[PDB]
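Before any comments, here is the structure.
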Number of protein chains: 2
Amino acid sequence: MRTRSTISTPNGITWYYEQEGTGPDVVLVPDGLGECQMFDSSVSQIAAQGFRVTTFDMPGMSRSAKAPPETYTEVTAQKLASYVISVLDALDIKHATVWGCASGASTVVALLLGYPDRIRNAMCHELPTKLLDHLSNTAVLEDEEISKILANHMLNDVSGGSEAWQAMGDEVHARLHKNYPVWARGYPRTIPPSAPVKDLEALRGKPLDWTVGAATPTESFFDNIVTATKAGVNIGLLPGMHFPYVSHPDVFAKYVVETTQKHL
Amino acid sequence: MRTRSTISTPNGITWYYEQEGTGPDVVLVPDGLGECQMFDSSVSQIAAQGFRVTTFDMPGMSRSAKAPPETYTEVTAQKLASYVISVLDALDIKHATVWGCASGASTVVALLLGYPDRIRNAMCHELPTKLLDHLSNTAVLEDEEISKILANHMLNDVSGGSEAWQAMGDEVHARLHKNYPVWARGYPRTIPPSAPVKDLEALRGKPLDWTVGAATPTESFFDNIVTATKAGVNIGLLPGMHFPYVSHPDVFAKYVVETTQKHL
Ligand SMILES: C[C@H]1CCC[C@@H](O)CCC/C=C/c2cc(O)cc(O)c2C(=O)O1
Ligand SMILES: C[C@H]1CCC[C@@H](O)CCC/C=C/c2cc(O)cc(O)c2C(=O)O1
């Protein structure tokens, strides 16, 4: 049985969150699009292995749109981490395993480094350390041009699985539609330079498990593989690209449970 | 002005080879398809920066087909390295910079490790260390089914640049046509286990520059990036996939000259 609900935190944000299962806490942090329905079926798979899984739309996105501006503009890993800690403090989640892709990856590494007592282990996927002008330059467009470009780009190029992507349904795509512009203005100039992956030695020996998309062109996250390997951090692949939880839910879910079981 | 000619070596092979320019010796080893016309425009670009560039069709391939069976069956990095040292002995090339992709890559690191006095520096691109069953399984097909599958796969998927690939013209494709089956039977079962990258400390300090294709899916040569980074070996990207010398000749040529200039 899944809890769908809202909870507010004292940084002015009102989160939409979902939660299923009983057991140690596993937290699924979204990618930059901030949309926790992407996790829907995996929240169930993971929970069925004896975990309490929590997830939530991110600030300014989807149903967590009631949030002050600082929370979705000039977004950094360190800002996102403190926001996620706040929603963990409100839900009374003390010790959590965390997953995140893209800005979620940057977020979970910042969580692991900043709050080591709170984080049992962190799985980061495709952490973005580089400025990409093709993304950054969308920010100057008209809102509705941004949605068209970005929606089309997710569907045709980088979903990892276009059928799975489309099957999320009209409601999700209508929420994503509104998110694309806020993401485009808030995230890609300031997320990469916040990457908390420049201090190698802070990573060494930490409970961190890094992945990258198997179908993703080698250039996009080449740097993650170098960095993980220099730091001694476990690094491997998942199928698909940026959204293994949409394209390959079963393998995703299994990966999260297995990795969590390593650290209990 | 370019020399186009043949020379025979005492291991039974008669090589077709081309050679242009004056300067330090740069040697372009083909990928598995064995076809040195892929390097045409680059042989000129590199030479024009003051090098003597040599290239050649590989044994059993294209115009170097007059060769005994051991030279194109159960092919190995160590065999290919022996064969190229022979054609370098016959052409009186004593010190050479070498490039090679795929089986060429394996060949040039075997060359660097086995004949250190002969090799000024080696550039390896996408060195294959894994058995792939989809390639290995083509070997049991009818010759002409192998050509159709592999030619289609190069043109549609994996060329890095489909226009450039097709622009090599009818003669080269009619030679590749005959090579595909020889390659399929000779190379993919035995090249990966010969990968001379299992001794990390043999690679450390060596004059080796490793690249991978930028557009190539991350899974294919994930392992190269790990292995390079563990060995302290310089590792970067080129544009396209397995054939940067076809898809991106200008940036390929510049990369070979620039890297060679680092080691004079
Ligand atoms: C929302 C996803 C979209 C992936 C598109 C994908 O094709 C582009 C992948 C590289 C960029 C990801 C990204 C980079 C940033 O600087 C900040 C981010 O929040 C993201 C990120 O979350 O990317
Ligand atoms: C000729 C290219 C095939 C390109 C398809 C290419 O997309 C196939 C994936 C990479 C494999 C390359 C390869 C693997 C081997 O075990 C032996 C080889 O000689 C090659 C090789 O040279 O690869």
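Think of each number as a place in line: the chain as shown, counted from 1.
For this deposited structure, the header notes the method as X-ray crystallography, 2.5 Å.
Each Cβ is built from the backbone N, Cα and C atoms, and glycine gets one as well.
For A:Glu126 (mutagenesis position), the number of other Cβ atoms no farther than 10 Å from its own Cβ, over all displayed protein chains, is 24. For the mutagenesis of A:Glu126 to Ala, Swiss-Prot gives this note: Abolishes the catalytic activity. The structure shown keeps the original residue.
Annotated active site per Swiss-Prot: A:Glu126 (among others), in sequence order.
Sequence-distant neighbours of A:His134 (mutagenesis position) (same chain, six or more apart, CB under 8 Å from its CB) are absent. DSSP gives A:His134 (mutagenesis position) a helix state. The annotation that Swiss-Prot gives for the mutagenesis experiment A:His134 to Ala reads: Retains about 70% catalytic activity.
In the three-state DSSP scheme, A:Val158 (mutagenesis position) is classed as helix. Listed in sequence order, A:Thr216, A:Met241, A:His242 are the same-chain residues six or more apart from A:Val158 (mutagenesis position) with CB atoms under 8 A from its CB. For the published mutagenesis A:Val158 to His, Swiss-Prot gives the following note: Retains about 75% catalytic activity.
Swiss-Prot gives this note for the published mutagenesis A:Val158 to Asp: Strongly reduces the catalytic activity.
A sphere of 10 angstroms centred on the C-beta of A:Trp183 (mutagenesis position) encloses 28 other C-beta atoms. DSSP assigns A:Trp183 (mutagenesis position) to a helix in the three-state reduction. What Swiss-Prot says about the mutagenesis result for A:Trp183 to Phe is this: Almost completely abolishes the catalytic activity.
For A:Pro192 (mutagenesis position), applying a Cβ distance below 8 Å and a minimum sequence separation of six or more within one chain yields A:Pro128, A:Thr129, A:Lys130, A:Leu131, A:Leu132. A mutagenesis experiment is reported in Swiss-Prot for this position, A:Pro192 to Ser, and the note states: Strongly reduces the catalytic activity.
Under mutagenesis, Swiss-Prot gives A:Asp223 to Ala with this note: Retains 37% catalytic activity. In three-state terms derived from DSSP, A:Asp223 (mutagenesis position) belongs to a helical segment. A C-beta separation below 8 Å, combined with a sequence spacing of at least six in one chain, links A:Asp223 (mutagenesis position) to A:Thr129, A:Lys130.
Under mutagenesis, Swiss-Prot gives A:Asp223 to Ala with this note: Retains about 40% catalytic activity.
In Swiss-Prot, the entry for mutagenesis A:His242 to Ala states: Strongly reduces the catalytic activity. The structure shown retains the original residue.
According to Swiss-Prot, the active site annotation covers A:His242 (among others), on the basis of experimental evidence. In the three-state DSSP scheme, A:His242 (mutagenesis position) is classed as coil.
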> What is the separation, in Å, between the Cα atoms of A:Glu126 (mutagenesis position) and A:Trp183 (mutagenesis position)?
Replying inline: 17
> How many neighbouring Cβ atoms, not counting its own, are there within 10 Å of the Cβ of A:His242 (mutagenesis position)?
Replying inline: 25
> What does DSSP assign A:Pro192 (mutagenesis position), in three states?
Replying inline: helix
